[PDB]
Amino acid sequence: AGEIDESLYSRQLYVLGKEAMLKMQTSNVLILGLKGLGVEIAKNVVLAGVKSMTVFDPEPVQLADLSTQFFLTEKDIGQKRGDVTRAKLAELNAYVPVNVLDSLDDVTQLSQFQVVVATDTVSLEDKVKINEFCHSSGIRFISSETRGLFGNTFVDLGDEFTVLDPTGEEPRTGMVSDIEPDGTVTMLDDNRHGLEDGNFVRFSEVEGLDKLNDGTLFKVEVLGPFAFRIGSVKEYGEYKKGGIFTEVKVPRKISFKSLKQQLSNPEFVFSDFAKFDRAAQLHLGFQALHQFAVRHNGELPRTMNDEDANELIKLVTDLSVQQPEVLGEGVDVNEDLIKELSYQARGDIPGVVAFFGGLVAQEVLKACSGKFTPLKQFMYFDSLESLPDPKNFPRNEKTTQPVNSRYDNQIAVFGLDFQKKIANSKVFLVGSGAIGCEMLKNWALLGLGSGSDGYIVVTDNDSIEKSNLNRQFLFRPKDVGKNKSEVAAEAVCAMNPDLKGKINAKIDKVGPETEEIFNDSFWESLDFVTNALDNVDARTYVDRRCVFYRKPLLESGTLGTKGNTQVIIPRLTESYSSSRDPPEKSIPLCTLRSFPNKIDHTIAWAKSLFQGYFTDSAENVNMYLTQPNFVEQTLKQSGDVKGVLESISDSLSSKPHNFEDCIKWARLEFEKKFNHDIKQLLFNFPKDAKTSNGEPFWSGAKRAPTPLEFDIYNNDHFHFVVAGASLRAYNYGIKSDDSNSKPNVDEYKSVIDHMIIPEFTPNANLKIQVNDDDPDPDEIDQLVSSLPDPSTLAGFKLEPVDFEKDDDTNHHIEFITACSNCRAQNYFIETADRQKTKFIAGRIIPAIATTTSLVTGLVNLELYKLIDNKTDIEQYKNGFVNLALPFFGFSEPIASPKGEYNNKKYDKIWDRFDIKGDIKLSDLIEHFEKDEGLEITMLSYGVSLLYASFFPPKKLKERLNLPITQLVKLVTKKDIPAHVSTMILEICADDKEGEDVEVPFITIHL
Amino acid sequence: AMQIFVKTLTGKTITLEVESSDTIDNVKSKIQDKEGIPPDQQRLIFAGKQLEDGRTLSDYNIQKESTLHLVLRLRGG
Amino acid sequence: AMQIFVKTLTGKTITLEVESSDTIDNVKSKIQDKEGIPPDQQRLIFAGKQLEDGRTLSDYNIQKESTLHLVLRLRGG
Ligand SMILES: *O=P([O])([O])O[C][C]1O[C](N2[C]=NC3=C2N=[C]N=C3[N])[C]([O])[C]1[O]
């Protein structure tokens, strides 16, 4: 091999790159321990694709292990964890053999592996031995442990490790306008270089400094946002013009210390800077847990036990006396913290397991590839804010004891009652893709919605595609084509039969067009809502419904290794919509049409050409031939009249009869777009042309293009014709000659060689806009007369193409890649391959399971706080992560903005005047004066004005006695439709001082 | 007359010169002059808190050599 | 009574007459009187930095024979 399957690994490949994945596919990974933590790690690594995965866990499955081990069932009790899990891991990814290691008595077996991961089933003594062996043998070692709401991980990649790309970001690149002798590089107009001190760059196309372009790297000294310095360039010549710089990521060698050395001298990465003082406390704490087990026959402290918690505190205290430097001189042991670590030691919590499962899986992929920056080397974590208020859900040995249930080790932390409230929750999940699958898995593990008063509703309108399987682990190859929500819900019922009959899988899109489905009664019945979406529009819509119905919303997002979480709490926080994200960049039309300088510009151009050739053209012909008023409507209603009519004229005068005709057409299009149009451009603006100011027209970011001479042996010329021909043929219902084969060059050659290609004649009156701002873009009459009458074309129909980026046989990406590349050859832009073209034209979002798991983990630590109806904003946490760095940051949600009228405080997002019934206008005005001290001044329903304090008596008499619905009918002339149950009214009002004041809106309940 | 740092979600480190009485507003505009992002789109967090427009660096106990984080909401999933 | 140079994106060098105590506005206005570009559209940089309208050439140790860079704020093309 040396071969990567794109149809499976597409979105992951945009995250890691081919090289990193090729190294992964030569790495053997071993995982020790298959409770929840181990199987999460294993799930993500197997999905990612490594050479092989081996699991070692000979312990018998016990009921409690089902707390977070989503591949165990009660049928498995008694059997070995490793064996039972092996077969289920194996289905995740047919390219990855999964084996079981029967024994670990001989440590030498570890030499078979490149990465060894030791989870919570391995004692600290065995961890140290194993690490010593791995480190001294050049095997990469990682360990992790979760205990209740606490966890850690440790990374040791040996004495010598090379990072090849520290961040996974695209290299920065830009156009140069000047390079002074001292090395000062100034950017071409309002472009920011984006570099950082000590980055490296190479150059191309710099004129006057020729050996600057040979691939040598120069070290960047940043002068400001618009310039950087590279050191004298006198020896190289004198700058004249042009130039592009490209950042180059250089290898970096690093060293890790052994577990033994780090136990006494840890290097910390923080998980939450608001808690940095805790890392050192917990590093002592986790060690103390092991000393406790050594002293007590392998057992951890017992749940909520005071006796054992004091012992753990003593143990930690002993450590800090012996090693004053760990907490620091004078710094006391945080006893409350150590106490909870003891109380929760046996806890096995899905959100924490998911967090470390995703994080550690990602570190395994770093260790295999040199892609991204390893955690170096200890990270500690807690989510103590997830604990419920003890007034509501008291915690103690009675309340927290086991009940012979799969949920025992969640009850160990939260108590039986809290766990029951989790069961009786009613929740809406919007989306059943990557986040959706992880989300349903966590909820299956929590028992969420499994109680007689609980339920889950999940909705997704999309079906399962092949690339989904790489990060949506509830789906299997046999499931491709089925509905995500339906298959997901079956999958998690298999994991936890308590949910049988409790999940309602729906197939609807959520938005304004489905409110008759997701109505008042549906929303009001929910306890809360969870997003699992992939577009900003759906998020905004849900956020708006949640505000209106006053339901909490748990929000999350990913992009490659980056992710975020947000909480939205009624009467407490800002909502999703309260804040703005940076918007999509927009390419000026002139740049696309005439002056491209980036492959992005040529890809967009080619994408529009594709659309016009094989979709718009066909739809236009079909309309013209079935609507006798089509022209008349075009002439008056189209901005681009000329274009639409030309499309139809052309589509009907060519008319191919065989496949050979399709080839002829495509070859002629090549001449038009890559030869004649370019000659036409050079006719209006010769290379050496100047402007109205004496200055060279082809300069700055305009590259002077050169026409193309067709060359069947050039890959891009060839595919432009092959894809154009086959697409044309499809439109016209003609059988392709490459319909059951690959395309034969000599066959194409033969047809093209006998063609006679018309020569270029310029058009001396053509004008081309140079600026967007500028203008402008008797003949149309002749155009219309040229059109054939539909009478001639009875039954004639064209078959339009629907763009489909993920079918490699359909010629679509083949066409856009080739078409973009030809135009790139015109303008001396480097060509791009199919993968890069698919990415840009298909607008694919890079995605990986590791980030998806971890972010879903954080969401589920926040969920606990909803179950306790927490009203202290300080307890909630918005998360921000980048697994590449690795970075984790958290912040308290922003408070909802407040207002005041007549000294009465109100919430500007959440508060509203609820009104019962189709109230009369006069009654509404009086209600507001008497009960709110507000003089209503303006009343409106949507876009129509219903009442104003400045209305004359005639108007007032027509309106004051009308129920609101009747008032709306009176003004809009449209009645209210029956499905409508609420009406939102906006008002302006004066307060008791006679001043206009901002107030809440009104909801009328019909 | 102090220095602070702003790390972005992509790993970039920005250095600023500020006085302890500067507003969040002030700081965000310095980030605009340096990064091109407009203040409305910037999200800055420090020590558990998101920084709000009307306050000062002093209100969040930001000291010299402190590191702030500029973060983003992601749209995929 | 001194001379400085301003380079644009097309390779053009503009010659101006200024005193070291002139403000950046002045320079932007002087560019208008000679080249026709208006002040609102000019963004001037010297040694990597954008020059603020209220300061002087002296505040940036810009000397006679010095070279500034002129950008137009970007829009169309
Ligand atoms: O990020 P992924 O693609 O893995 O998962 C997203 C998931 O969300 C679904 N979705 C997008 N927009 C939606 C929606 N579901 C319901 N309503 C709306 N408006 C999409 O189909 C994916 O499966």
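Counting starts with 1 at the first residue shown.
Each residue, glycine too, has its Cβ placed from N, Cα and C.
As annotated by Swiss-Prot, domain 'Ubiquitin-like 1' applies to C:2-77.
Using a 10 Å Cβ-Cβ cutoff, C:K30 (mutagenesis position) registers 18 neighbours. Listed in Swiss-Prot is the mutagenesis experiment C:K30 to R (Swiss-Prot position 29), annotated as follows: Deficiency in ubiquitin-protein conjugate formation.
Recorded in Swiss-Prot as a mutagenesis result, C:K49 to R (Swiss-Prot position 48) carries the remark: Deficiency in ubiquitin-protein conjugate formation. With a 10 A radius on its CB, C:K49 (mutagenesis position) counts 15 other CB atoms from all the protein chains.
Under its mutagenesis annotations, Swiss-Prot gives C:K64 to R (Swiss-Prot position 63) the following note: Deficiency in ubiquitin-protein conjugate formation. Loss of DNA repair function. The DSSP secondary structure for C:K64 (mutagenesis position) is coil.
Under 8 Å, Cβ to Cβ, and six or more positions away along its own chain, C:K64 (mutagenesis position) finds C:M2, C:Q3, C:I4, C:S20.
In the three-state DSSP classification, C:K30 (mutagenesis position) falls within a helix. With respect to their backbone Cα atoms, C:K30 (mutagenesis position) and C:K49 (mutagenesis position) stand 20 Å from each other.
In sequence order, the mutagenesis positions from C:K30, C:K49, C:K64 that place a Cβ under 8 angstroms from a chain A Cβ are C:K49. Broken down with DSSP, the domain 'Ubiquitin-like 1' (C:2-77) shows 18 helix, 27 strand, 31 coil.
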